[PDB]
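Enquirer: A single structure is presented below for examination.
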Amino acid sequence: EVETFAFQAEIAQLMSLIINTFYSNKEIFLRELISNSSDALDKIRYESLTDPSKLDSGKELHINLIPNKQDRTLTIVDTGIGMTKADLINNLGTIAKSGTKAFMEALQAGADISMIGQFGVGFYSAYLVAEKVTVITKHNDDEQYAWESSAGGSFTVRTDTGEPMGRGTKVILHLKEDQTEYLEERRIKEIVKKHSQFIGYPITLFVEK
Ligand SMILES: Cc1cc(-c2ccc3c4c(cccc24)COC3)nc(N)n1
């Protein structure tokens, strides 16, 4: 059973600005997704101090980068706190706690897209390189869900079965045809070293089979 939702207007406008603005420095999407993973990892690490059973779904706190040239996908996996169904819909479909409004105003007052992370909307930079994004998430308090969007004002949410994660989030980027450089090992290594060298969790770049 697939549920379809409309993005809150300001979120649809933000995605459209990301998709339509001529902006060449697209590589920043990776540090923005890695930053979200690091924050989710900080949250599970903190909660598990006072409740060690929150780690029964997995003790390892890490980030995995999975390129796949055959599928034309780049996946960012973490074992962070994850999102419940309600967190998934609110965080991704609405302004929520974000600085969506300030970011859009900032862009008219001289800011540039690389500054997206200052406004709690870095996830949307995924749309600089991806035609479609699939988000698989498992929080300790809920079942596993798949969120999906190719923009155009809507997104879907369904339960996800058959490949259960213990806990965390998987951001699957179905890359645009001209954005395949982001599947190259030396390109990924270069971006991680340039923008994510200070992340306090291991970042493993998977090798293709
Ligand atoms: C628990 C969690 C949440 C997020 C996340 C995804 C997408 C959006 C987020 C926002 C705020 C906080 C976290 C996220 C707002 O923009 C979308 N990412 C990861 N990796 N993990």
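Here Swiss-Prot sets the residue numbers for chain A, with the shown residues being 16-224 in order.
Determined via X-ray crystallography, 2.1 Å.
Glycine is no exception: its Cβ is also placed from the backbone N, Cα and C atoms.
Here the residue is the original one, while Swiss-Prot reports the published mutagenesis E47 to A with the comment Strong ATP-binding. Strong interaction with HSF1, HIF1A, ERBB2, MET, KEAP1 and RHOBTB2. No effect on interaction with TSC1. For the mutagenesis of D93 to A, Swiss-Prot gives this note: Impaired ATP-binding. Strong interaction with HIF1A, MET, KEAP1 and RHOBTB2. Loss of interaction with HSF1 and ERBB2. Los of interaction with TSC1. The structure shown keeps the original residue. The note that Swiss-Prot attaches to the published mutagenesis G97 to D is: Abolishes ATPase activity.
I would like each feature placed in context: is it buried or exposed, what are its neighbours, and how far apart are things?
Expert: For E47 (mutagenesis position), the same-chain residues lying six or more positions away in sequence with a CB closer than 8 A to its CB are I131, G132, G137, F138, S140, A141.
In the three-state DSSP scheme, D93 (mutagenesis position) falls into the strand class. Taking a C-beta cut-off of under 8 Å and a sequence gap of six or more, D93 (mutagenesis position) has these contacts in its own chain: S52, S53, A55, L56, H77, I78, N79, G183, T184, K185, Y216.
Cβ-based neighbour count (10 Å, all protein chains) for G97 (mutagenesis position) stands at 27.
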